[PDB]
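Heads up, the thing below is written out as structure tokens.
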Amino acid sequence: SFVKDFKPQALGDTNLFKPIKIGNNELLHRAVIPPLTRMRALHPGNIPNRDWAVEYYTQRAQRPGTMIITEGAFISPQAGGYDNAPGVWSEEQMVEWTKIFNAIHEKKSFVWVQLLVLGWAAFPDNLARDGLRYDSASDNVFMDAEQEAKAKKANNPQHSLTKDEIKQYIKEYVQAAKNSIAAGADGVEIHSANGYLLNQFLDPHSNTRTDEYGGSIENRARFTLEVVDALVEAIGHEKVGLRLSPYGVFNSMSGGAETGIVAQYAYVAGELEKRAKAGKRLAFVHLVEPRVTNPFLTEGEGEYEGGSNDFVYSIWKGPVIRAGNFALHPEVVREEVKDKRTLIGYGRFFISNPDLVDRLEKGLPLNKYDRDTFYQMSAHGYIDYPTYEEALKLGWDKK
Ligand SMILES: Cc1cc2nc3c(=O)[nH]c(=O)nc-3n(C[C@H](O)[C@H](O)[C@H](O)COP(=O)(O)O)c2cc1C
Ligand SMILES: C=C(C)c1ccc(C)c(O)c1
Ligand SMILES: [Cl-]
Ligand SMILES: [Cl-]
Ligand SMILES: [Mg+2]
Ligand SMILES: [Mg+2]
Ligand code: NA
Ligand code: NA
Ligand code: NA
Ligand code: NA
């Protein structure tokens, strides 16, 4: 069905429908598919779904010139811990990714691989089964009681990374980025948001380290920036973006309750701008808005009103993608895109609307999403959401 009480607005008369170049890609509009974990990869081997993933991405690539960021993809076994999320370290994975990238490109759209390392958000028992560590910045602060207890029961207590282990992750990010480009991706996004490993280093709640990787703003940012630099060197700044969620609380990050949080993220933005001014400007910075501090919560819940991401624009002077409860708020998007370097990521409603871009241009009703199938091993709720035309044929204008 369509979302019941939504009053759509046509956004075709806004900068959402003006072209923009991101990295090497000439986008034809500024509605971006942000990374969306869907848990259809198959075990063993974290293989992108051999039956459905091509079709899923093909559907969502249908508007020419769309930028798609993939679901988070693990850079190595040690970076993982969800059996049904994909990786980008093996030949068998890349065979499937190549098909996905080719399909997106045949629709004249673009694809950026999000590179994911879980840290304390991983399942410690899956890691133990596979002989892998359960990693984070620290060893004395935990995501939650259940994770701590699972790790202990698995004889895999949370481990504070050594400097050598950090270097090994950086090597894996580099190789994963290389693999992505070689298989045909247009670029990569470094996931430093939503409480995953890099964010666990950025945040003073999760990072209690006293070495060069914690204990100050500069030190907490060090791992993220080392990954940025390593990828810029390996595949070029024009093929690298970075995702941040300054106000996020998902995965037990601090959010605005931490009075130093804006400074921490302002420092990162400043370091990116310094690199840009020195000739190595990232393709984009992707920000999760305080509009959504926790994406498990229905739109309108978990909104933090005590902060804005606008500070980033005073610092970083390149493209900015913003995501968080924008599909139901065309009035907010209409104002944000007046800034000429702002793109809008639409997450949950791109799950349920493969033709979302047409619907945004033309002010059409939106398909309601089905949260129950966000992570199910099924084509249902993955590749069977209708286009607007198909929905009319199903009678959804009268449901
Ligand atoms: C099912 C689901 C999966 C997600 N997976 C990812 C992910 O892999 N990487 C990531 O950075 N964010 C992920 N997110 C966060 C989204 O990219 C997005 O920031 C968030 O849902 C807010 O935007 P929205 O209100 O348009 O959905 C996910 C969100 C949902 C609901
Ligand atoms: C909001 C959710 C459900 C989510 C899932 C996976 C990742 C990598 C993420 O960043 C966020
Ligand atoms: Cl509804
Ligand atoms: Cl799992
Ligand atoms: Mg110990
Ligand atoms: Mg159901
Ligand atoms: Na309208
Ligand atoms: Na099938
Ligand atoms: Na401003
Ligand atoms: Na249905």
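Following Swiss-Prot, chain A residues are numbered 2-400, in order.
Going by what the header records, the deposited coordinates were determined by X-ray crystallography, 1.4 Å.
From the backbone N, Cα and C atoms, a Cβ is placed for every residue, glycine too.
Feature annotations, reproduced from Swiss-Prot:
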- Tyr197: active site, proton donor (ACT_SITE)
- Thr38, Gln115, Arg244, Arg349: FMN binding site (BINDING)
- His192, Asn195, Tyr376: substrate binding site (BINDING)
- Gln115 to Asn: Strong reduction of substrate binding (MUTAGEN)
- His192 to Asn: Strong reduction of substrate binding. Reduced oxidation of NADPH (MUTAGEN)
- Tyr197 to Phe: Reduces oxidative half-reaction with 2-cyclohexenone 6-fold (MUTAGEN)
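On the structure: features taken from Swiss-Prot.
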residue : record                 : contacts (Cβ under 8 Å, 6+ apart)
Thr38   : FMN binding site       : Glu72, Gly73, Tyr83, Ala86, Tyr376
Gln115  : mutagenesis position   : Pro36, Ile70, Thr71, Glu72, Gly73, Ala74, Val189, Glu190, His192, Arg244
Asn195  : substrate binding site : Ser246, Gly249, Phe251, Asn252, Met254, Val289, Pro296
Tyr197  : mutagenesis position   : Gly73, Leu117, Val118, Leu119, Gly120, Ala122, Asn252
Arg349  : FMN binding site       : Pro296, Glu300, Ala328, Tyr370
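A strand conformation is recorded for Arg244 (FMN binding site) in the three-state DSSP classification. Under the DSSP three-state reduction, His192 (mutagenesis position) is assigned to strand. A 10 Å cutoff on Cβ-Cβ distances gives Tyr376 (substrate binding site) a total of 15 other Cβ atoms nearby, all chains included. Using a 10 Å radius centred on the Cβ of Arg244 (FMN binding site) and all shown protein chains, the other Cβ atoms total 27. Among the binding-site residues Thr38, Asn195, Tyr376, residues whose Cβ is positioned under 6 Å from ligand 2 are identified as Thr38, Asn195. Classification of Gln115 (mutagenesis position) by DSSP places it within a strand.
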